[PDB]
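Peer 1: Quick one: the structure is below, questions incoming.
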Amino acid sequence: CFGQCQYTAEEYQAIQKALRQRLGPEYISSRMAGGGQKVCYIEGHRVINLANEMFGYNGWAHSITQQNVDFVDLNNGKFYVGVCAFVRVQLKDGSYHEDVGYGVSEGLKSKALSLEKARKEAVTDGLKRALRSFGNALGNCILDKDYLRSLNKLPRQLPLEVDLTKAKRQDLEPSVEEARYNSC
Amino acid sequence: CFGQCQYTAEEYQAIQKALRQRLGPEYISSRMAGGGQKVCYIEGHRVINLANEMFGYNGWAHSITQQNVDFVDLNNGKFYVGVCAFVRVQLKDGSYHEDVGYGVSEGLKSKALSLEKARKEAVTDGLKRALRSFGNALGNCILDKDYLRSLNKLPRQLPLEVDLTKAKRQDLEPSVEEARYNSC
Amino acid sequence: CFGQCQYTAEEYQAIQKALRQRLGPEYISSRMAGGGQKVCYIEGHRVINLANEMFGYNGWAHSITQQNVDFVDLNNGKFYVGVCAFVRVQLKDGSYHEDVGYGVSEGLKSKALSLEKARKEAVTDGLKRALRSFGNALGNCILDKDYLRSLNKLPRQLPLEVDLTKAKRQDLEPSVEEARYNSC
Amino acid sequence: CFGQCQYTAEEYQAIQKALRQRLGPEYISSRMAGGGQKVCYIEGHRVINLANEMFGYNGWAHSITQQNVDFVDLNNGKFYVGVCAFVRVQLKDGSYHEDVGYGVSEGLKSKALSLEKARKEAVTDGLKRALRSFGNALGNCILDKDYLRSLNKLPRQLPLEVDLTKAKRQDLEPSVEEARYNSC
Amino acid sequence: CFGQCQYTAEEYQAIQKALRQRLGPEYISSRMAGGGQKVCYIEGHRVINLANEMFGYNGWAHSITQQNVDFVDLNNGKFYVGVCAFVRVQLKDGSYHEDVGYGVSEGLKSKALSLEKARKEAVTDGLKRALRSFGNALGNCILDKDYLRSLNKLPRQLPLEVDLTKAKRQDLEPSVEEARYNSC
Amino acid sequence: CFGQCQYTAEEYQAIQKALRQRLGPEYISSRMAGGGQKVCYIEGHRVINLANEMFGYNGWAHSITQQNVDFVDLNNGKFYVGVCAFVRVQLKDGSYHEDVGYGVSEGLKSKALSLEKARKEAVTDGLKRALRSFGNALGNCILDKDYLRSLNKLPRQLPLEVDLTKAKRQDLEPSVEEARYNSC
Amino acid sequence: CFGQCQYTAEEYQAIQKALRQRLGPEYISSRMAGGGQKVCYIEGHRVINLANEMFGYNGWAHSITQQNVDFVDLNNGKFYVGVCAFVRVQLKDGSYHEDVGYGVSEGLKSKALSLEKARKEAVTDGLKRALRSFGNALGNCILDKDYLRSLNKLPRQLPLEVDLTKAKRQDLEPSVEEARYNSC
Amino acid sequence: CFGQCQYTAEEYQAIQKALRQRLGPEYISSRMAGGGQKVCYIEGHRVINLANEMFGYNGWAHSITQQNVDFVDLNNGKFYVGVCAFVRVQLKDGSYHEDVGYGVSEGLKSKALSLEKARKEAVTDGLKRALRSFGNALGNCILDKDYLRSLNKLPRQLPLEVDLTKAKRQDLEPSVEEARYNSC
Amino acid sequence: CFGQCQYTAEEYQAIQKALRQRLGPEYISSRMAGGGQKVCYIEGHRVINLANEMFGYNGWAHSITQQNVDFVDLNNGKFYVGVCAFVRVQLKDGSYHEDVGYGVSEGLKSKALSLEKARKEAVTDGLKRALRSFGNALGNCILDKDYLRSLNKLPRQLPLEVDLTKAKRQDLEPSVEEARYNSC
Amino acid sequence: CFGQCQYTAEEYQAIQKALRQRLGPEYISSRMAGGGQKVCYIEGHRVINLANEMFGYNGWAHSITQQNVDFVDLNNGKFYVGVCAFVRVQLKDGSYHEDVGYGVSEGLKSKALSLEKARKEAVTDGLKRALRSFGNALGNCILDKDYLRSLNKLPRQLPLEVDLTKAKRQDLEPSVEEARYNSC
Amino acid sequence: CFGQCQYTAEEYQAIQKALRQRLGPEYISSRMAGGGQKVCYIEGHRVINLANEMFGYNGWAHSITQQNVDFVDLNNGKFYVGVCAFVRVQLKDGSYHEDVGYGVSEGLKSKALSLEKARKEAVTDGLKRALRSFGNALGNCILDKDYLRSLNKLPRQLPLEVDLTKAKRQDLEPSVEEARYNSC
């Protein structure tokens, strides 16, 4: 089952070589840090799809080992919420990587929305930081300074328009059900 | 049993390819956020059916690892309830994904109804966010900005009328019972 | 034993296809919500029989993982009781689904009756919401808005009179005892 | 041992078909609810015998997972006692069903008798509600409204006189001891 | 060992048929309830011998899962003691039944004697109520109203005088020791 | 080892038949209850020897599952000590019986002696009550009223003088050591 | 290993027959009870040697399951210490017996010596009372009243002088070391 | 799986020889310590890539065994946060190394950002210090004084510009998916 | 390994016969008890060597199951320290013996030295009392009164001078290393 | 895996002989103790490399079993921090050694830096003291007084300049990757 | 692995005979006890090397089962620290010995240094006292009074000068690495 299967040599080399390279300009987005320069990051769904495409959708898993609210402060009617989360990512071979993410809320008035934002963000950057440890292709290169400098010297590409003419419009999946029938 | 069976190659490719694409305009609904623009989301039962159709009704499971009431506040006779829930979704191969959902209640007067809404919603978006990690087909594409922009440029389709002439009107299931007899 | 047997292909397809469709007008009942429109729901015993008929009487199980009284308030001599319950439903293959139900009591004067109602209702809607996740046939369709709209356009069928001429009037079960003898 | 043996096909169909039907007029008794109409129920020993006859005396078990006194109140010299009990019923195949029962005492003066009544009744309706989930024959039909309406249109049968000429008057069991000798 | 051996078909039918019938007039005794009619019950040793004779002396076991003193009150120099006990009875096949018994003391002056009576009685009716669930022969019929009415219409038999000419007067057991020698 | 060996048919019948009968006049002794009639009981060592002779010295075991001091009260310089003990007796086949005994001290001045008496007596009647459940021969018949009435109509036998000419006067056991040598 | 080996038939009969008889006048010693008659007992080392000679030095074990100081009181400069100890004795076949011993100190001035005496005595009579349960030869007969009466009618034998000409004067054990060499 | 596979001789010698040497001038960076000289260190991603390249991306894992906030102090409106983290690095053969890292924040005003920095840095230097123990190539040489002195005598190389013409611009990985297909 | 090997017959008889006899005058030393006569005891190292010589250096083990300081009192500048220790001695066959030792300090001024003495002595007499249970040769005979009386009638032997010409003066052990080489 | 492999005879003798000798003048460094003479010690990385070279990089592991801050004192604006750490070093054969190290900080003003220094130093000398127990080659000889005296009589060798022309300048490891490919 | 291998006969006799003798004058050192005579002891590293040479470097292990600070007192500016440590030494056959050591500090001013000394010394004499139990060669003879008296009558040998011409001056171990290669 999970955490027991042994990677084959061809699969090992494929995944290692694929993880060796860096990301392209489409993945990295930017934010305006408070009292700082432009901070480059990667969207959560981009890294998620990268994971399901590199290790397989059934090849990697992530769990929240422990999450606790660090603080909820009420200052002049605003809620400052800080939350930490421990996220562990495990492959199908048994390897794993555990890292901490932080969720921060400072502007919202409603306490419930503040905790919602804080906990969801804590989990999402926990996942990001835990997947970063597996190689450059999953998001390590964002921390490299020379890589960011080279990125700054690239043309600003326009966002791609999604061609959805072949999207999912009917529920029944004849191919998937047929394959599962052949597997049963 | 569950969490032990190994996915076959044909089934693996079928589910991976099916999870690769995005959702169609029928799945995404909209809400009017308080002091915000239109927020797009997916209904819970849509994602549930997507799960039972992609992995099989017996292929995926979800459990509530931990749920705790964050706060219940009484302000001038109204109840503000905020609840967090940890939901873990596991496939039949052993892979899993754990995520946090939040339930919020702010308008209801009765405390019992407020907690009912908060806990049920916390579990439902916990399930949604935990299933989002498995691919674009299960709801990841809702977070993509370009995908939403493309969706905004689509015609507004009328809701489909359900043809229920072949609904379930008798309890006895001759086909299911016969198949189970042949299996016993 | 339970949670270990593997579903056969024929049984898998039978149960999947049976779970794919929706329910008929006989199952859904209605309630008059306080300060609201007609709220449609499904009776507990209907869903129970649906479970024993779809998965077999020995094919599904449910347990109360955790139940705790959220609040018991005494307001001007009335008891407001709110209770939450965690219910886990497991099939014979190992798959499972866990969900939360709420029990509410607001009118009864006696505390004991209020807790009785609250806990029993909490468990019953916990079972309902946990069985809802297995497909449309077990009660998912109640949440679909288009399905409810189509239901509203149906004739109001009169309740069926139960023909009990073949009810259980003697204790001794010659068929069951004979079959168990042949099995021993 | 218990919870490990697999049901045979013939036994499975026998028990399923036997559980499919409903109960006869002899089983259901009535009570006069406080400020209400006639409430129909089933006696505990009737359901107990139904269990030992349907699944075998060694085929089903029940345990009290957790019982706690909800409240003991002293009002003007009377004791109001409310108790909850969690009862789990398990078959010899491993299937199980867990449900909550409530015991209520409001008239008795002595505290000890009040707790005796409350706890015993809590366990007995816990057993009833946990056995109800296995099918219509074990007591599910009591909750069906149309079934009760049909029952109201039946003649009121006189209670049966027990013919005890073949009761147990001697301790020694030659048949049972001989069978156990042949089994040893 | 215990809880692992499988009952044979002949033994199963013997014990089931023996448990099917009811008890004779010798077993049931009567008590004068405080402010009530005659309450019929069964002596503890009668049920104990019934157990060792029906399932074998090595075929059934009972344990006290949990016992706690509910209350010890001192009223004007008298001790009111109420105790609850959870008793679990298990057969050699693994089946089990768990039930609650209550011990009550209200007249004794000495606290130690009151607790002695309360705890011993709690355990004894715990055993009685736990053995009641196995069938009519072990004491279920005491709760049947028609059975009690039929019992009231029976002649009052005089208590039997025990013929003890073949009692145990010497310690050494040549038969038992010889059989154990042949078994070793 | 202990709790695993299976009783043979001949041994089973020997022990069952031996346990079926009642005790002789030598075993039962009498005490003068405070403000009561003559209370009949059995000495601890008598029951102990009965156990080692019926099941073998290596065939039965007893353990103290839990013992707690119920109360130690100081009244006008006297110590009233009440102690409860849970004793579990297990055979070599795995069967067991658990029961509660009480130790009482009310006259002694020294606290240490009072607790000594209370705890030792609690354990000894715990053992007695736990062994009572195995049959009439081990002490069940003491609770039978007709048996006691028949005992009252018996001649009062003089206590037997022990013939100790063949007592144990030398430590070395040539027979036991030789048998153990042959077993090694 | 320990608690797993099965006793052979010859060894079983040897140990049973040896345990059947009673002790000789040399073993029982006497004490002058405070405000009482002569109390007969057995020395600890006598019972210890009896154990190592009956079951073998490697055939029996004893452990202190739980020991707690009941009370340490300071009265006018004297220390009254009462201690209880739970001692479990286990044979090599798996059988066991657990019993409570009490240690008492009332005259000593130093607290440390009082606890030393109390705990050591508690353990020693715990061992005595736990070994008493295995038969008459290990010390059960001390509780028999007729046995003590017969003992009182015996001549008072002078204590035996130990002939130590063959005592242990050199450390090296050629026989034991040679046997262990042959065993290795 | 992980922690079970045995390293081969050729792989063992390869990794040992590779770990024997020291790092080149590109890896070590410098910081200006407060009131101190230039402090040399290694970037986190450099060591991460070194780990995935030396032991394989699936050959090493790291987990956070325990992390606790040492202190959060508020001094004149600034937050001094000190956090410790225990990080354990394990190879695929079972070997492991556990070490402590510290995260420090002293300048930031917002508490949430201070804890974010402190915890993330604590984990990152925990990983660094835990990987340092495996050899000189993974970062041990930074602590050698003579190595640092030799480094100071080296020319200051300009940072390398990353050639990203072959970066990751499309999601689909034909090579990885094909290899996984061949492995399934 | 330890606690699993079975003693051979020759080894069993050798150790049993060796343990049967008593100790010689060299082992027993004397102390002047406070306000008492001469108290005879055995030195710790003597008993230790006796253990390693009787059961082998690898044949017996001892562990401190639990040690707790009973009291540390400060009286007029002196420290009275009383400590208890539970010591368990286990043979290589699985047999064991557990006993309590006490450490006492009353004269020392420094607290640290007092606890040092108390704990070390508690452990040493715990070991002595736990080894006493294995037979007369390991120190049981010290408690025999007739043995001590016979010892008093013996000539007072002068202490033996140790001939150390063949002591250990070089570290390297050619014999031990050669034997271990032959064993590897 | 780790802690299971058995050392071979040749490897055992190699490691034993290598551990037998002492260290050379290059390893030992000196410190100026406060109010003391020159204190000789060994650098952490030296001992680390000695470990990876003697037992192999995959042959030894170390873990922090428990670390707790002993004290953090604020004296006139300075922070005195004392920390203890328990470090366990285990070989691949299962052998282990556990020892305590202490971290001390007394001069630093910032609390965070003080704890950083204290905990890191505590772990590093815990590792040193735990590795010292394996032989003279890993650092035992530092405690020998005659060895230190002989060291003082040696010429003061100049520190060696590291020849880094063959350092690690490229990430890709063709040899390691090729060996791992051949191992997969 | 460790604690499982069985000692061979030749190895057993070698180690037993080697442990039988006593130590030579080089091992024992002396200290000037406060207000006492010369106290003889053994250095820690001497006993450590004795252990690795007698049982092998991989043949014995030691662990700190539990260590707790007994007291830290501040008297007029000096720190009196007393610490106890439980040390367990285990051989490769499974045998073990557990003993307590004490660390004392009374002169140092700094608290951190006092705890450092106390804990390190506690562990070191815990190791010494735990290794003492294995025989005379590992340090038992230090407690023998006649052995010490004989030692006092020996000439005072000058400390040996260490010949370090063959010390460890290069890291690479060709012999050890070659042997490990042959073992892999």
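Just so it is clear, chain H uses Swiss-Prot numbers, and the residues here are 25-208, in order.
When the header is checked for method, it gives electron microscopy, 3.5 Å.
In case you wondered, yes, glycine gets a Cβ from its N, Cα and C as well.
What Swiss-Prot shows for this protein is this:
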- H:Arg55 to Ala: Abolishes ssDNA-binding (MUTAGEN)
- H:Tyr65 to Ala: Moderately defective in both ss and dsDNA-binding (MUTAGEN)
- H:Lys152 to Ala: Abolishes ssDNA-binding (MUTAGEN)
- H:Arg153 to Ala: Moderately defective in both ss and dsDNA-binding (MUTAGEN)
- H:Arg156 to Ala: Moderately defective in both ss and dsDNA-binding (MUTAGEN)
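Describe each of these features in terms of where it is and what it packs against.
Peer 2: In the three-state DSSP scheme, H:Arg55 (mutagenesis position) is classed as strand. Around H:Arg55 (mutagenesis position), a 10 Å sphere centred on its CB holds 10 further CB atoms from the protein chains shown.
For H:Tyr65 (mutagenesis position), the count of additional Cβ atoms within 10 Å of its Cβ stands at 14 [all protein chains shown].
With a cut-off of 8 Å between CB atoms and residues at least 6 apart in sequence, the same chain places H:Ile66, H:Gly68, H:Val71, H:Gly125, H:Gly163 near H:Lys152 (mutagenesis position), listed in sequence order.
Around H:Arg153 (mutagenesis position), a 10 Å sphere centred on its CB holds 22 further CB atoms from the protein chains shown. Reduced to three states, the DSSP call for H:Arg153 (mutagenesis position) is helix.
Summarising the environment of H:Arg156 (mutagenesis position), the number of other Cβ atoms within 10 Å of its Cβ, over all protein chains shown, is 23.
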Peer 1: Hey, how far is H:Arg156 (mutagenesis position) from H:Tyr65 (mutagenesis position), Cα to Cα, in Å?
Peer 2: 12
Peer 1: Expressed to the nearest Å, what is the distance separating H:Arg153 (mutagenesis position) and H:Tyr65 (mutagenesis position) at their Cα atoms?
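Peer 2: Distance between the two Cα atoms comes out at 11 Å.
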Peer 1: I need the CA-to-CA distance for H:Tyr65 (mutagenesis position) versus H:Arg55 (mutagenesis position), whole Å please.
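Peer 2: That separation, Cα to Cα, works out to 8 Å.
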Peer 1: Of these mutagenesis positions, H:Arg55, H:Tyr65, H:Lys152, H:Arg153, H:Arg156, which are close to chain D by the rule of a Cβ under 8 Å away?
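Peer 2: Listed mutagenesis positions passing the 8 Å Cβ cut to D: none.
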Peer 1: Taking Cβ distances under 8 Å as the criterion, give the subset of the mutagenesis positions H:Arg55, H:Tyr65, H:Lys152, H:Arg153, H:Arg156 near chain K, ordered by sequence.
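Peer 2: So none of them sit by chain K.
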Peer 1: Through the lens of DSSP with three states only, how would you label H:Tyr65 (mutagenesis position)?
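Peer 2: DSSP assigns H:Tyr65 (mutagenesis position) to strand.
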